[PDB]
Amino acid sequence: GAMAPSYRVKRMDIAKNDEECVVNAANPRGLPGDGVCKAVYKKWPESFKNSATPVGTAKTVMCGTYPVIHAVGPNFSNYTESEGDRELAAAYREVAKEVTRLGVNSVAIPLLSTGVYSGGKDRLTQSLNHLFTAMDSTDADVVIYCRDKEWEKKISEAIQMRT
Ligand SMILES: Cn1nccc1C(=O)NCc1cccs1
Ligand SMILES: [Cl-]
Ligand SMILES: [Cl-]
Ligand SMILES: [Cl-]
């Protein structure tokens, strides 16, 4: 575990993370995809060998010894708000199980279902709160990666509020 488990947020490409493993915002088919997924495909393409997994699940594949946790959030274009909310919560719970299983002291994690799977809605708070619900019982340092300057501020505020 980390000596004093923390949450942090950085506004930069998660392919440049300084953590012991990464969470991919994957598609269910293990395709290269777009946004975070495409960045992860560029950096760790070996990790997409048999990475396909259903919605609401996480599947870890090594790139060398570097774990890539493929976490499949729901596409809110296809799910009802209710069912999507349940699958988004479930994907983060599976991430917390994988992070624990791997024994890492740190993890880089994007906000699932906030990009092209958001169904055109701002889901920062929904996705971040499900992240916290899952990760709070883990002792890994969690570093959340985002690209939007306003999101960085809001994620940072949400973290510092609970400290
Ligand atoms: C941190 N990062 N590295 C590369 C691209 C991004 C990013 O956060 N993009 C927006 C998305 C959030 C979830 C799916 S796409
Ligand atoms: Cl960058
Ligand atoms: Cl997304
Ligand atoms: Cl963002």
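Count begins at 1; order follows the chain as displayed.
Placed from the backbone N, Cα and C atoms, the Cβ positions cover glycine too.
All protein chains shown were included, and the count of other CB atoms within 10 Å of the CB of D13 (mutagenesis position) stands at 14. According to Swiss-Prot, the mutagenesis experiment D13 to A (Swiss-Prot position 1343) carries the annotation: Partial loss of ADP-ribose 1'' phosphate phosphatase activity.
What Swiss-Prot lists as ADP-D-ribose binding site is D13, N27, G35, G115, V116, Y117. Cβ neighbour count for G115 (ADP-D-ribose binding site) (all protein chains, 10 Å cutoff from its Cβ): 18.
Sequence-distant contacts of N27 (mutagenesis position), defined as residues of its own chain at least six apart whose C-beta falls under 8 angstroms from its C-beta, comprise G33, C37, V72. For the recorded site, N27 (mutagenesis position), the DSSP three-state label reads coil. One mutagenesis experiment catalogued in Swiss-Prot, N27 to A (Swiss-Prot position 1357), is accompanied by this note: Partial loss of mono-ADP-ribosylhydrolase activity; complete loss of ADP-ribose 1'' phosphate phosphatase activity.
Listed in Swiss-Prot is the mutagenesis experiment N27 to R or Y (Swiss-Prot position 1357), annotated as follows: Almost complete loss of mono-ADP-ribosylhydrolase activity.
Look at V36 (mutagenesis position): DSSP puts it in a helix. Within 10 Å of the C-beta atom of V36 (mutagenesis position) sit 25 other C-beta atoms, taking all shown protein chains into account. Here the residue is the original one, while Swiss-Prot reports the published mutagenesis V36 to E or F (Swiss-Prot position 1366) with the comment Almost complete loss of mono-ADP-ribosylhydrolase activity.
Looking at Swiss-Prot, the entry for mutagenesis of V36 to A (Swiss-Prot position 1366) says: Partial loss of mono-ADP-ribosylhydrolase activity.
In Swiss-Prot, a mutagenesis experiment is listed as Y117 to A (Swiss-Prot position 1447), annotated with the note Partial loss of mono-ADP-ribosylhydrolase activity; complete loss of ADP-ribose 1'' phosphate phosphatase activity. Spatially close to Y117 (mutagenesis position) yet at least six residues away along the chain are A25, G73, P74, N75, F76, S77, judged by Cβ distances under 8 angstroms.
Quoting Swiss-Prot on the mutagenesis of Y117 to V or W (Swiss-Prot position 1447): Almost complete loss of mono-ADP-ribosylhydrolase activity.
Of all Cβ atoms in the protein chains displayed, 15 besides its own lie within 10 Å of the Cβ of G35 (ADP-D-ribose binding site). Looking at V36 (mutagenesis position) and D13 (mutagenesis position), their Cα atoms lie 8 Å from each other. Filtering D13, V36, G115, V116 by Cβ distance to ligand 1 (under 6 A) retains the following recorded positions: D13, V36, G115. According to DSSP, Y117 (mutagenesis position) sits in a coil region rather than a helix or strand. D13 are the recorded positions among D13, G35, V36, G115, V116, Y117 whose C-beta comes within less than 6 Å of an atom of ligand 2, given in sequence order. Highlighted here are the recorded positions (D13, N27, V36, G115) whose C-beta falls below 6 Å from ligand 3: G115, in sequence order.
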